[PDB]
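Student: Mind having a look at this structure? Questions to follow.
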Amino acid sequence: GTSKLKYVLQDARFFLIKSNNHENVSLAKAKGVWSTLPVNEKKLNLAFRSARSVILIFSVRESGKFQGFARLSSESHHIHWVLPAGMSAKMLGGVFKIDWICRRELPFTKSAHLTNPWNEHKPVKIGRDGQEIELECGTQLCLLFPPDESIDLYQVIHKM
(Lines of atoms letter the chains of each structure in order from A and count residues from 1; the text may use other names and numbers.)
(Lines give C-alpha, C1' and ligand atoms only; values in the text may rest on other atoms or scores of the structure.)
Protein backbone atom coordinates (compact mmCIF):
# COMPACT_ATOMS: atom_id res chain seq x y z
CA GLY A 1 0.00 0.00 0.00
CA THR A 2 0.85 3.70 0.02
CA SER A 3 0.82 4.29 3.80
CA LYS A 4 4.39 3.19 4.52
CA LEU A 5 5.52 4.98 1.34
CA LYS A 6 3.89 8.22 2.50
CA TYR A 7 5.60 7.78 5.88
CA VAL A 8 9.02 7.47 4.21
CA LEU A 9 8.32 10.58 2.09
CA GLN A 10 7.19 12.70 5.05
CA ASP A 11 9.31 15.86 5.27
CA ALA A 12 11.79 14.37 2.78
CA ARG A 13 13.98 16.19 0.30
CA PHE A 14 13.95 15.21 -3.38
CA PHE A 15 16.68 15.43 -6.04
CA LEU A 16 16.46 14.71 -9.77
CA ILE A 17 19.25 12.38 -10.91
CA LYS A 18 20.04 12.32 -14.62
CA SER A 19 22.15 9.49 -16.01
CA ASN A 20 23.62 9.50 -19.49
CA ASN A 21 23.14 5.74 -19.91
CA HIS A 22 20.92 2.90 -18.72
CA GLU A 23 23.98 0.87 -17.70
CA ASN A 24 24.72 3.01 -14.65
CA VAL A 25 21.11 2.96 -13.41
CA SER A 26 21.01 -0.82 -13.77
CA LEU A 27 24.26 -1.00 -11.79
CA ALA A 28 22.74 1.22 -9.11
CA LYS A 29 19.64 -1.00 -8.85
CA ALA A 30 21.81 -4.11 -8.62
CA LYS A 31 24.37 -2.83 -6.12
CA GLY A 32 22.43 -0.22 -4.12
CA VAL A 33 24.92 2.57 -4.83
CA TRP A 34 25.11 5.87 -6.63
CA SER A 35 27.91 8.27 -7.49
CA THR A 36 27.61 11.80 -8.84
CA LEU A 37 29.80 14.76 -9.71
CA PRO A 38 31.45 16.73 -6.87
CA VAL A 39 29.09 19.73 -7.07
CA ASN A 40 26.13 17.38 -6.56
CA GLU A 41 27.96 15.12 -4.11
CA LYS A 42 28.43 18.12 -1.83
CA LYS A 43 24.72 19.00 -2.07
CA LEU A 44 23.61 15.45 -1.29
CA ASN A 45 25.96 15.15 1.68
CA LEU A 46 24.54 18.41 3.05
CA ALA A 47 20.97 17.24 2.43
CA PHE A 48 21.58 13.84 4.05
CA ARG A 49 22.32 15.50 7.39
CA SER A 50 19.42 17.97 7.00
CA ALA A 51 16.40 15.73 6.44
CA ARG A 52 14.76 12.53 7.66
CA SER A 53 14.84 11.16 4.08
CA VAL A 54 16.73 12.24 0.95
CA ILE A 55 15.11 10.79 -2.19
CA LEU A 56 16.88 10.44 -5.54
CA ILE A 57 14.55 10.19 -8.56
CA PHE A 58 16.40 8.74 -11.54
CA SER A 59 15.97 9.48 -15.24
CA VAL A 60 18.12 8.16 -18.08
CA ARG A 61 18.72 10.90 -20.63
CA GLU A 62 16.62 10.46 -23.80
CA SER A 63 14.58 7.64 -22.26
CA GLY A 64 11.47 9.79 -21.81
CA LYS A 65 10.97 8.11 -18.45
CA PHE A 66 12.01 7.98 -14.84
CA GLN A 67 13.48 4.60 -13.89
CA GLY A 68 12.57 4.64 -10.20
CA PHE A 69 13.55 6.25 -6.92
CA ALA A 70 15.65 5.48 -3.87
CA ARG A 71 16.51 6.87 -0.43
CA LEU A 72 20.04 7.81 0.58
CA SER A 73 21.24 5.56 3.40
CA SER A 74 24.72 7.09 3.77
CA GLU A 75 26.92 10.04 2.91
CA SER A 76 29.49 9.52 0.17
CA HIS A 77 32.61 7.41 0.79
CA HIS A 78 35.87 6.90 -1.11
CA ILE A 79 32.26 0.30 -9.14
CA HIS A 80 32.55 0.13 -12.95
CA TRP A 81 30.41 3.07 -14.04
CA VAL A 82 30.08 3.74 -17.77
CA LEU A 83 31.65 7.14 -18.32
CA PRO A 84 30.49 9.62 -20.97
CA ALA A 85 32.86 11.53 -23.22
CA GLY A 86 34.64 13.81 -20.74
CA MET A 87 33.77 12.21 -17.39
CA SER A 88 36.45 10.64 -15.21
CA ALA A 89 36.53 7.76 -12.73
CA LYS A 90 37.88 10.15 -10.09
CA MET A 91 34.90 12.51 -10.48
CA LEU A 92 32.55 9.60 -9.65
CA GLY A 93 34.74 8.27 -6.83
CA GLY A 94 32.35 9.31 -4.06
CA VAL A 95 29.88 6.47 -3.45
CA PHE A 96 26.53 6.84 -1.68
CA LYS A 97 24.61 3.83 -0.43
CA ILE A 98 20.92 3.83 -1.42
CA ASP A 99 17.81 1.78 -0.61
CA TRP A 100 15.49 1.46 -3.57
CA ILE A 101 11.87 2.38 -2.94
CA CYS A 102 10.60 1.78 -6.50
CA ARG A 103 12.49 0.11 -9.37
CA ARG A 104 9.59 0.58 -11.81
CA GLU A 105 9.47 3.10 -14.65
CA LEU A 106 7.21 6.13 -14.97
CA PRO A 107 6.86 7.83 -18.37
CA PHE A 108 7.18 11.61 -18.49
CA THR A 109 3.70 11.69 -20.06
CA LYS A 110 2.27 10.79 -16.64
CA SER A 111 4.07 13.63 -14.80
CA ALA A 112 3.11 16.47 -17.19
CA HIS A 113 0.84 18.08 -14.56
CA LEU A 114 3.67 18.44 -11.99
CA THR A 115 5.81 21.59 -12.06
CA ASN A 116 8.88 22.17 -9.89
CA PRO A 117 8.96 25.58 -8.15
CA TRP A 118 12.75 25.29 -7.68
CA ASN A 119 13.21 25.06 -11.47
CA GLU A 120 11.03 28.01 -12.54
CA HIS A 121 7.89 25.83 -12.48
CA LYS A 122 9.00 23.87 -15.51
CA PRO A 123 7.66 20.31 -15.73
CA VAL A 124 9.43 18.18 -13.13
CA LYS A 125 11.03 16.01 -15.84
CA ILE A 126 13.11 19.05 -16.84
CA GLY A 127 16.21 19.66 -14.77
CA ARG A 128 19.95 19.21 -14.62
CA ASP A 129 21.49 16.35 -12.69
CA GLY A 130 21.13 17.17 -9.01
CA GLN A 131 18.21 19.61 -9.38
CA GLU A 132 16.26 19.78 -6.13
CA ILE A 133 12.51 19.13 -6.38
CA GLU A 134 10.23 21.02 -3.98
CA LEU A 135 8.50 18.91 -1.30
CA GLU A 136 4.97 18.78 -2.72
CA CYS A 137 6.07 18.27 -6.34
CA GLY A 138 8.48 15.53 -5.32
CA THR A 139 5.94 13.79 -3.08
CA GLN A 140 3.30 13.74 -5.83
CA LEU A 141 5.86 12.53 -8.38
CA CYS A 142 6.88 9.60 -6.17
CA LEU A 143 3.22 8.68 -5.63
CA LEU A 144 2.66 8.49 -9.41
CA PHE A 145 5.04 5.55 -9.83
CA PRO A 146 3.45 2.11 -10.05
CA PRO A 147 3.80 0.35 -6.70
CA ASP A 148 6.80 -1.98 -6.55
CA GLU A 149 5.57 -5.14 -4.80
CA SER A 150 9.13 -6.50 -4.52
CA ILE A 151 10.04 -3.83 -1.92
CA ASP A 152 9.27 -4.03 1.81
CA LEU A 153 9.53 -0.50 3.24
CA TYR A 154 9.76 -1.91 6.77
CA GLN A 155 13.57 -2.07 6.72
CA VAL A 156 13.71 1.34 5.00
CA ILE A 157 11.66 2.76 7.88
CA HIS A 158 14.02 1.04 10.35
CA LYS A 159 16.85 3.33 9.21
CA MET A 160 15.32 6.78 9.73
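Easy rule for this one: first residue shown is 1, then count along the chain.
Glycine is no exception: its Cβ is also placed from the backbone N, Cα and C atoms.
Copying in the features that Swiss-Prot gives for the protein in this structure:
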BINDING   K18, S19, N20, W34, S35, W81, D129  RNA binding site
MUTAGEN   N24 to D (Swiss-Prot position 367)  Abolished binding to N6-methyladenosine (m6A)-containing RNAs
MUTAGEN   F66 to D (Swiss-Prot position 409)  Abolishes RNA-binding and ability to influence alternative splice site selection
MUTAGEN   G68 to I (Swiss-Prot position 411)  Abolishes RNA-binding and ability to influence alternative splice site selection
MUTAGEN   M91 to A (Swiss-Prot position 438)  Reduced binding to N6-methyladenosine (m6A)-containing RNAs
MUTAGEN   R128 to A (Swiss-Prot position 475)  Reduced binding affinity for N6-methyladenosine (m6A)-containing RNAs by 100-fold
Student: Measure the gap spanned by 4 unmodelled residues: take the Cα of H78 and the Cα of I79 and state their separation in Å as a whole number.
Tutor: 11
Student: What is the interatomic distance between the Cα atoms of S19 (RNA binding site) and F66 (mutagenesis position), given in whole Å?
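Tutor: Cα-Cα, rounded: 10 Å.
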Student: State the count of C-beta atoms found within 10 angstroms of the C-beta of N20 (RNA binding site), not counting that atom itself.
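Tutor: So the Cβ neighbour count for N20 (RNA binding site) comes to 15.
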Student: If we check Cα distances from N24 (mutagenesis position), which of the binding-site residues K18, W34, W81, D129 wins as closest?
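Tutor: When the Cα distances are compared, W81 comes out closest.
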Student: Fewest other C-beta atoms within 10 angstroms of its own C-beta: which of the recorded positions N24, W34, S35, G68, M91 fits that?
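Tutor: Selected from the recorded positions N24, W34, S35, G68, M91 on minimum Cβ neighbours within 10 Å: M91.
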Student: Please list residues from the chain of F66 (mutagenesis position) whose Cβ is under 8 angstroms from its Cβ, counting only those at least six apart in sequence.
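Tutor: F66 (mutagenesis position) has long-range Cβ partners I57, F58, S59, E105, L106, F108, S111, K125, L141, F145.
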Student: Show, in sequence order, which residues other than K18, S19, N20, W34, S35, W81, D129 on the same chain lie with their Cβ within 8 Å of the centre of the Cβ atoms of the RNA site.
Tutor: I17, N24, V25, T36, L92
Student: In Å, how long is the longest CA to CA span across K18, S19, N20, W34, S35, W81, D129, which the record gives as the RNA binders?
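Tutor: Across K18, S19, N20, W34, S35, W81, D129, the widest Cα separation comes out at 16 Å.
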Student: Rounded to the nearest angstrom, how far is the Cα of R128 (mutagenesis position) from the Cα of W34 (RNA binding site)?
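Tutor: Spelling it out, the Cα of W34 (RNA binding site) and the Cα of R128 (mutagenesis position) are 16 Å apart.
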Student: Quick one: Cα separation, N20 (RNA binding site) versus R128 (mutagenesis position), in Å?
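Tutor: Per the Cα atoms, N20 (RNA binding site) and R128 (mutagenesis position) stand 11 Å apart.
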Student: Where the distance is taken from Cα to Cα, which of the recorded positions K18, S35, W81, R128, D129 turns out closest to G68 (mutagenesis position)?
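Tutor: Nearest candidate: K18.
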